[PDB]
There are 2 protein chains.
Amino acid sequence: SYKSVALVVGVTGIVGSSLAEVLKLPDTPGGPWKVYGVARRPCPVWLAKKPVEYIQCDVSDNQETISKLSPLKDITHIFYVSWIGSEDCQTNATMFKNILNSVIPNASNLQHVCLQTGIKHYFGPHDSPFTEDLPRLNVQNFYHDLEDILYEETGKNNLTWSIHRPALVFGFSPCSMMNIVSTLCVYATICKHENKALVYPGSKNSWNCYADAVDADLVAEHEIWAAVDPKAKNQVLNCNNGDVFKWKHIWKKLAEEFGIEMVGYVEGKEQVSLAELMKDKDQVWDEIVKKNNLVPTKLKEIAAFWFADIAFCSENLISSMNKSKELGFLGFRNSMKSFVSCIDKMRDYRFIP
Amino acid sequence: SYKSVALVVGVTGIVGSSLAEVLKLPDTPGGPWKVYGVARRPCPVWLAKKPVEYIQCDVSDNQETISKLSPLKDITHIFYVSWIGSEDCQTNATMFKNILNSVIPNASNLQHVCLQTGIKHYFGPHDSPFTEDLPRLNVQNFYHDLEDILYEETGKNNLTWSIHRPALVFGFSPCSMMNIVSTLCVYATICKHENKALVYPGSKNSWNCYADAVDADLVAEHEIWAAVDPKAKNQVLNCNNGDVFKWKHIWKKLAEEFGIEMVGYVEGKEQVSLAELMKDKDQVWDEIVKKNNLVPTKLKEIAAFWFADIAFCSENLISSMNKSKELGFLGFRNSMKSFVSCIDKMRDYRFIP
Ligand SMILES: NC(=O)c1ccc[n+]([C@@H]2O[C@H](COP(=O)([O-])OP(=O)(O)OC[C@H]3O[C@@H](n4cnc5c(N)ncnc54)[C@H](OP(=O)(O)O)[C@@H]3O)[C@@H](O)[C@H]2O)c1
Ligand SMILES: NC(=O)c1ccc[n+]([C@@H]2O[C@H](COP(=O)([O-])OP(=O)(O)OC[C@H]3O[C@@H](n4cnc5c(N)ncnc54)[C@H](OP(=O)(O)O)[C@@H]3O)[C@@H](O)[C@H]2O)c1
């Protein structure tokens, strides 16, 4: 009953969860899609609401991965949208290897492997706007190892490949290790709960510089596009919303969305660590979860305040989308509207109040 | 034999000359187009090579404009892509008024008026990225007067309107008062002629900041789009290539295109005036024109070194293209390729060697 069969590795992820939604849409290219969804944790109740076949599997475990993925003979497309959570090149490589060694010898109709890395490929720095043809930096980066494995395995087995390097992701998953919007929404939620203004903790430059990002749905569209369009086969491809923004403008919108007052960047002041400010807010979040009858999340799991700290001390990281556009991909998002869209969606899904 | 009849006011201009080419293409929306081309100077020999009906007319002269434009009964679309060359609000307004008072009472099939202004509407400043809904600055700007005239005249006479605010234009016209690419090509040409490196004269920030621009052909496409598409009627619309660049990268490409060595921005050094450096190069340019058998241009007419000086002390002027994209306009250009395209085209047309 299916035309294509997808293996989404990291289905609970910030992009994986989007693929779980987009792939199942009736007019999605390559459809109708059958979707295998792989993650380490037991299937979340909110993901059980989706028509995907969830496979709980520790992908870093070769024998377990072989055991659970080798019976899947009908897979045609692999979407690797995971990482182990550390910068370890070897343990990250093992995960991707295990996926490949378990599926390739068992899926006689396998066609394409989508590999998701990121713009960190460009600065670990190269100057921006980042273009896909920029050579690797002379450092260790697990993105490098993943690429080399991709080239080696797809070539020997007559498979097409695509490398996707998304910018900062605007998404809705509460299970992501790096979800900036959920992180800021939690921070805003705690501020309103304690009757405090939304105080910008970041640096001056990050407040005022041009920044870019990518909607999680657009990444999914981009990866599906490369999975079905011949023009995008065997290509390295950046992926962002196609525009630029400033955190100063996002911050104001975030404050309005939560109906609280805002304290923007103050001249002379240095950046403060959000990870430190929120260090002891675990019980407060538990109270908010209960009172608002939200989907039960741990503060540590829905928010990554350390990740916001890095974003708020970064600049000059704009990536170019010209290559994808010249290849025919005309997908885009208004980044300001995308950010608001993610807030509404996480409220919708009762991840945040 | 024509479906639409265009009045291009400023046909020798950096955008007007592009309209003269694009409108006459067979698959251009609204085609086949008849094109009236209006400018003050006698018709250039290179413009006589185009199938447009040239009308030499001083548009600031009401009686002359009435005399030459009132017999044109068949006009359906007006493309105002001119200005007088000064910031004078009244003399600029008179030009636009004279066009309207001469055509509207005489063109019974008039439908739409395209008004081209620019991003100067946003800083004369507002913060960027500039969006079309930003209110007018509390200053005198002839863009304001042109808009008010547009609203007033189109409303009373049941006409649709469109306001186009292009970014810095990458074009090919040698008759433009503000052509940055021709200006830099002339500078590069003189450098190679005097056996000197392409020394960057601008500021540090302009060398290193994100910048945007718009291809002259894309502006034409954008204005034609608004002229034929209902979704774009009665809208204020930005127009850029849809990406960003840095002058540091453009400068390197410019040096390669002319086969000469480059001296980029040097730390500690202040900006130098190009208008001063090139002040006495008129005869040198005449020599280059003769030796290379180029189309006869005066240094003052093909180059605007004062304009490059302003561009090389500017920053934070990025404009947003989201509105046009959300309205269905998916036209774009790779700015780096667009810049190279303009160089090749001016060499093609023998404006530069
Ligand atoms: N997030 C961003 O903003 C962003 C932006 C640009 C690029 N990237 C890059 O995109 C890539 C994908 O990261 P992401 O941010 O999409 O990840 P994410 O949202 O944090 O999700 C990671 C997914 O991988 C799964 N996973 C982790 N370890 C596993 C294991 N041992 N076995 C099975 N599944 C495992 C997780 O499930 P469990 O939770 O059950 O383990 C989760 O579903 C990364 O390389 C990242 O650097 C991310
Ligand atoms: N150039 C850019 O980079 C740029 C970027 C953004 C916005 N803009 C804006 O776009 C608008 C159009 O300017 P542009 O740069 O396209 O102009 P341009 O390339 O300098 O050409 C101006 C045109 O207007 C004609 N003109 C001037 N005075 C006239 C008169 N009295 N009677 C008849 N024709 C006359 C000129 O013909 P003659 O030479 O024969 O007089 C010329 O064809 C301006 O408001 C400008 O601010 C320009």
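We number chain A the same way Swiss-Prot does; the residues here are 27-150, 160-388, in that order.
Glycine residues also receive a Cβ, built from the backbone N, Cα and C atoms like all the rest.
So that you can see what the record holds, here are the features copied from Swiss-Prot:
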type     : residues                                                                      : note
BINDING  : A:38-40, A:66-67, A:84-85, A:108-109, A:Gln142, A:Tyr178, A:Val204, A:211-213 : NADP(+) binding site
MUTAGEN  : A:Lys146 to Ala                                                               : Reduces enzymatic activity 6-fold
ACT_SITE : A:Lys146                                                                      : active site
BINDING  : A:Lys146, A:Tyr178, A:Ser349                                                  : substrate binding site
MUTAGEN  : A:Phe149 to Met                                                               : Slightly reduces enzymatic activity
MUTAGEN  : A:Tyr178 to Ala or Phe                                                        : Abolishes enzymatic activity
ACT_SITE : A:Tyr178                                                                      : active site
MUTAGEN  : A:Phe342 to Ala                                                               : Abolishes enzymatic activity
MUTAGEN  : A:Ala346 to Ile                                                               : No effect on enzymatic activity
MUTAGEN  : A:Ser349 to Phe                                                               : No effect on enzymatic activity
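What Swiss-Prot annotates, mapped onto the structure for a quick look.
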| residue | record | contacts (Cβ under 8 Å, 6+ apart) |
| --- | --- | --- |
| A:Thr38 | NADP(+) binding site | A:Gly63, A:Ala65, A:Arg67, A:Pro70, A:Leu73, A:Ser208, A:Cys210, A:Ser211 |
| A:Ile40 | NADP(+) binding site | A:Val204, A:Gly206, A:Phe207, A:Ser208, A:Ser211, A:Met213, A:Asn214, A:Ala251 |
| A:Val85 | NADP(+) binding site | A:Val35, A:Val64, A:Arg66, A:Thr91, A:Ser108, A:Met121, A:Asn124, A:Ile125 |
| A:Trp109 | NADP(+) binding site | A:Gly36, A:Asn118, A:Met121, A:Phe177 |
| A:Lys146 | mutagenesis position | A:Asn176, A:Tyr178 |
| A:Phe342 | mutagenesis position | A:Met212, A:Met213, A:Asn214, A:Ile215, A:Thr218 |
| A:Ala346 | mutagenesis position | A:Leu203, A:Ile215, A:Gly237, A:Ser241 |
| A:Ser349 | mutagenesis position | A:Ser241 |
Cβ-Cβ distance under 8 Å to A:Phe149 (mutagenesis position), same chain, at least six residues away: A:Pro160, A:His161, A:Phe165, A:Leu172, A:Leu352
Largest separation between Cα atoms (Å) of residues that the record links to substrate, namely A:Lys146, A:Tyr178, A:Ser349: 20
Other CB atoms, at most 10 A from the CB of A:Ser211 (NADP(+) binding site): 26
Recorded positions whose CB lies under 6 angstroms from ligand 1, from A:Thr38, A:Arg67, A:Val85, A:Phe149, A:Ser211: A:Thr38, A:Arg67, A:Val85, A:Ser211
Gap-flanking C-alpha distance, A:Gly150-A:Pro160 [9 residues absent from model], angstrom: 7
Fewest-neighbour residue among recorded positions, criterion Cβ within 10 Å, set A:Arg67, A:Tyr178, A:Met213: A:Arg67
A:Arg67 (NADP(+) binding site): secondary structure state under DSSP, collapsed to three categories: coil
